[PDB]
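Novice: Structure provided below as structure tokens; questions to follow.
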Amino acid sequence: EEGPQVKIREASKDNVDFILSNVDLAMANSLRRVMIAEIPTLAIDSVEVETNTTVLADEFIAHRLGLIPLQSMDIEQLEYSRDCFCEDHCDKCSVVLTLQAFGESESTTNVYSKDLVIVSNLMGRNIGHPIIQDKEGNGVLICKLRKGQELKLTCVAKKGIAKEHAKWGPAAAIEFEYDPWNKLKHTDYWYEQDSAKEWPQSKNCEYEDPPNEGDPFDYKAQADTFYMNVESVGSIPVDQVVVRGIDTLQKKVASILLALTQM
Amino acid sequence: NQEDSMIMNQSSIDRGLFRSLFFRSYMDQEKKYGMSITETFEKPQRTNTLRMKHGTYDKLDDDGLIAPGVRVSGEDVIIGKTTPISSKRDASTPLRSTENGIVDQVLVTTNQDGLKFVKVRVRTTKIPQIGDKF
Amino acid sequence: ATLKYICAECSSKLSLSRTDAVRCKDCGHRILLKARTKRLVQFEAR
Amino acid sequence: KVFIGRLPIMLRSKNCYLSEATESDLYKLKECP
Amino acid sequence: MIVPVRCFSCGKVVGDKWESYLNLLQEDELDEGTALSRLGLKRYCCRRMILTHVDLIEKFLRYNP
Ligand SMILES: [Zn+2]
Ligand SMILES: [Zn+2]
Ligand SMILES: [Zn+2]
């Protein structure tokens, strides 16, 4: 079809196990890098307290609230707050939320991301809806309330990336692996007695082939075959962590040609 | 990391890696002279003596105190005490110059003598820095 | 509404004039906290 | 018959209140168990 | 002091999975090992997060206001 190509091994809602071949070592790495930060995400930034009583302080609860993943679908249709012209926050750049809990029950009262309310109108774009991985439908345990522990809030959800702070982290931990049969000599294998006899041969090794001793050192060898597992937060559905990743890796390139022409 | 030091993942500190807290208290009393002359616990402003501190008195209410929950700055008043001599000298106690934070608890009782005792708290979120000890 | 002071134990609203007995009006205890500074406290999510 | 001097008492000791008081009584006495 | 919303090294939403770990052993009589893995704890970074944490919050809830 074209240049470097994909080999999807396993597909799910939070993992894309695939193989990447023909790509430069650098092109593989430059996306793994891009996926971890430079992908737009909506997560609380300006958390405003009305009344708190929880065992956690004003700024304690506030930290954890920004760490709550929220639906980040049409985030490239709501600009960064900064780039808008409003007084701090509005619908163009921010989708504000609220959280109004009180320890009513005689027992413990668990504040969940489900207790959040989208006040600032969403204008017709899938956003600001937390990621509920719970069976019970609860999703993201915020805190615990006993007696008259009242948590009256005002949480503003702005744009952002993990280069700014990991709470906008579109992904978790992307798996990266290449040249399983080390015929490129990429590593001086550690051993007391014997190399492979002490080192465990990888899962992704059932995809390249045995070295065979009756061969020389692969001096002419170069690295391709990039076995990757993409761990999604769920803020962006798996595929887009890869797609909106590749896309935003291109944008920073296209920005350089753009800069070369004003020059 | 050389000659004992070490590198740190900020993208991990961000989640809660070695994130901590630190809470400082403040003490003062409605000190008596005997002849029923007591230091006044309120918000003093110049007038008669003008022997006052330089910080922000403006944050404190009229019981000579900030109610807990307000963001304290650096050298701003946390304790508002006026010294009567024979008017508004002053012996107000402010935030420690170095520090910063938010007010946590504003406690006021009576001592064994029944002198208006104050106990204010300064709640700061100490986060891993570029030269903190571990 | 209108709660200048608060008790630590029983937790009961009070408010008293400059020298009007530092005492909760239920339990003898001289304790008490100064309640919320109503004014909205905006923060950071970091 | 006649009192002589106020002697400080050790926490969780003889005449001290804490010592006897249970986990619940502690979480009530606002003292850490 | 309560479940960290998400792991430190990776960033996988560990937050909710606490109320699901507590029962996974209490109820299902399981070992910690397979109970961590039954939630979805592959690499040790996320494993150490749910396992070696203490919900001190409850001990603080045991007080009055
Ligand atoms: Zn705007
Ligand atoms: Zn009382
Ligand atoms: Zn992890």
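Numbers in chain A track Swiss-Prot; the residues on display, in order, are 3-265.
The backbone N, Cα and C atoms fix where each Cβ goes, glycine too.
According to Swiss-Prot, the protein has these features:
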- A:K9 to E: Transcript termination readthrough (MUTAGEN)
- A:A30 to D: In mutant RPB3-1 (VARIANT)
- A:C86, A:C88, A:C92, A:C95: Zn(2+) binding site (BINDING)
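Could you tell me the structural context for the features on the list?
Specialist: The C-beta environment of A:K9 (mutagenesis position), restricted to residues of the same chain at least 6 apart in sequence and closer than 8 Å, consists of A:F20, A:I21, A:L22, A:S23.
The number of other Cβ atoms within 10 Å of the Cβ belonging to A:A30 (variant position), over all protein chains shown, comes to 20.
Its Cβ taken as reference, A:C86 (Zn(2+) binding site) is surrounded by 18 other Cβ atoms within 10 Å in the chains shown. In this structure, A:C86 (Zn(2+) binding site) belongs to neither helix nor strand by DSSP; it is coil.
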Novice: Would you identify which of the binding-site residues A:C92, A:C95 has the most other C-beta atoms lying within 10 angstroms of its C-beta?
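Specialist: The residue with the most neighbouring Cβ atoms within 10 Å is A:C95.
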Novice: Including all protein chains shown, what's the count of other C-beta atoms within 10 A of the C-beta of A:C88 (Zn(2+) binding site)?
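Specialist: Its Cβ has 11 other Cβ atoms within 10 Å.
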Novice: For the recorded Zn(2+) site formed by A:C86, A:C88, A:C92, A:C95, name the remaining residues of the chain with Cβ within 8 Å of the site's Cβ center, in chain order.
Specialist: A:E81, A:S83, A:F87, A:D90, A:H91, A:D93, A:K94, A:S96
Novice: Cα-Cα, whole number of Å: A:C86 (Zn(2+) binding site) versus A:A30 (variant position)?
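Specialist: Distance between the two Cα atoms comes out at 34 Å.
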Novice: Where does A:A30 (variant position) sit by DSSP, helix, strand or coil?
Specialist: helix
Novice: Using C-alpha atoms only, work out the spacing between A:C92 (Zn(2+) binding site) and A:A30 (variant position) and round it to an integer in Å.
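Specialist: Rounded to a whole number, the Cα-Cα distance is 38 Å.
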Novice: Whole-number Å only: compute the distance from the Cα of A:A30 (variant position) to the Cα of A:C95 (Zn(2+) binding site).
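Specialist: Approximately 32 Å lies between the Cα of A:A30 (variant position) and that of A:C95 (Zn(2+) binding site).
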